[PDB]
Amino acid sequence: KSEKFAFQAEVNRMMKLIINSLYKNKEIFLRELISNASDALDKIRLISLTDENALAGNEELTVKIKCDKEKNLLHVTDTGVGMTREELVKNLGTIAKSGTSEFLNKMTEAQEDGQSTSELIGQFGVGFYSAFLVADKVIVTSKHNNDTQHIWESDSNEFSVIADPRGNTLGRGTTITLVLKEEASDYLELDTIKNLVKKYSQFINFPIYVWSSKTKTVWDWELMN
Ligand SMILES: Nc1nc(Cl)nc2c1ncn2[C@H]1CC[C@@H](CO)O1
């Protein structure tokens, strides 16, 4: 079943531009993943204004983050609109999305004339690739109302997509899972991530939770808002 794909040339070049742009600010990857989740949440919310059964698969609209230090994984899950198999292949593997080409051009000039590019990335919502600053592997599990649950996975040298054998566990939404580099083990620490989630979510119109503990050990979603 597992079908392999090569990234489109432009995306390879875009990945490199993005990476070298935030290379001294690796922490910004989290802000972009949260921003992406926010976008996905706004889409499903707008769709709910028309489609009455829009939220059936998952009546909540949240962003939930969890550190799995023991597995060296960081997970960013949203109950947003999700992506069908085709959207996983197209949105992550190519520049087809309308204004992505515009970003490639502006981001290239800006970077040339010493202008800030940090805002461009957030502006055109192409911050997903900054995950490769702290991850050796990025896995995107997604469930869209019009398709079954799939998994996209990449080490940046190519990518695969397979139907998720685990069935439909998300309900609706997306999970970005990062297999962190050694140099980034820090992002496995609750205190660190929790701090980042707050410094980058105070402007999100959706509730943002981090799976934290007290310590007898109590585990539950802590609202960072
Ligand atoms: N979390 C995401 N949810 C949805 Cl529905 N789409 C996403 C998400 N993260 C990334 N994408 C899509 C939109 C931008 C594109 C390239 O980063 O991939």
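The residues of chain A that appear here are 72-286, 328-337 by Swiss-Prot count, in order.
When the header is checked for method, it gives X-ray crystallography, 2.1 Å.
Every residue, even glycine, has its Cβ placed from backbone N, Cα and C.
Annotated ATP binding site per Swiss-Prot: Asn107, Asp149, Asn162, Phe199, in sequence order, evidence recorded as experimental evidence. Annotation of the mutagenesis experiment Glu103 to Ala in Swiss-Prot: Loss of ATPase activity.
Sequence features, as recorded in Swiss-Prot, placed on the structure.
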residue : record               : contacts (Cβ under 8 Å, 6+ apart)
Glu103  : mutagenesis position : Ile192, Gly193, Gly198, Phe199, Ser201, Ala202
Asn107  : ATP binding site     : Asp149, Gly196, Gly198, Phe199, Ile247
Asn162  : ATP binding site     : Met154, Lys168
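Every protein chain shown contributes to the tally, and the Cβ of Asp149 (ATP binding site) ends up with 29 other Cβ atoms within 10 Å. Sequence-ordered, the extra residues of this chain that approach the ATP site, with Cβ no more than 8 Å from the Cβ center of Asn107, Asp149, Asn162, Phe199, are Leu104, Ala108, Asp110, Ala111, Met154, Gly196, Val211, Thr245, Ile247. Once the 41 unmodelled residues between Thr286 and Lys328 are set aside, the endpoints remain 5 angstrom apart, Cα to Cα. Every protein chain considered, the tally of other Cβ atoms within 10 Å of the Cβ of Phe199 (ATP binding site) stands at 20. DSSP assigns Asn107 (ATP binding site) to a helical segment in the three-state reduction.
Residues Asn107, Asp149, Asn162, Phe199 are recorded as binding ATP; their most distant pair of Cα atoms lies 17 Å apart. In this structure, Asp149 (ATP binding site) is part of a beta strand by DSSP.
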